[PDB]
Amino acid sequence: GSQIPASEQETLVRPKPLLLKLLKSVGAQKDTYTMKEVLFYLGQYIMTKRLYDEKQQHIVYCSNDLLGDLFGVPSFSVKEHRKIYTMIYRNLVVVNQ
Amino acid sequence: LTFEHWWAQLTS
């Protein structure tokens with residue numbers, strides 16, 4: 001299933017300002033998280049704003065969203081696990097690996 | 001097929 005090792009999913013991170021604001025918009029309460037929590041809130045964010053395509057729900061559109069500015073892409077496929085993590089890492093600092 | 005189905009696969 002997941003293309004990301006479980007151990008990496010437990011990496012402790014400190015999101016940068018903009019990403020932090022995005023997570024807090026959906027309930028996030030901390031300054032540091034594990035990647036698993038970052039991915040949880042990010043999912044809630046996309047689900048809530050309905051950024052995914054209705055017909056092909058793995059396609060996410062973000063050209064007119066803060067998420068687009070954060071990922072540097074107009075859209076992406078949820079199926080590209082490694083690519084999503086890579087885009088996420090540029091918006092945070094790794095605390096403990 | 002749903003967004004959450006696909007999204008849930010990223011996490012083990």
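Just so you know, the numbers here start at 1 and follow the chain as drawn.
The way this entry was determined, per its header, is X-ray crystallography, 2.1 Å.
Note: Cβ is positioned from N, Cα and C throughout, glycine not excepted.
Secondary structure of the domain 'SWIB/MDM2' (A:11-94) per DSSP (helix as H, G, I; strand as E, B; remaining residues coil): 39 helix, 16 strand, 29 coil. The domain 'SWIB/MDM2' annotation in Swiss-Prot covers A:11-94.
Within the same chain, no residue at least 6 positions away from A:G43 (mutagenesis position) has a Cβ under 8 Å from its Cβ. Among the mutagenesis results in Swiss-Prot, A:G43 to A (Swiss-Prot position 58) has the note: No effect on its ability to induce apoptosis. The residue drawn here is the original one.
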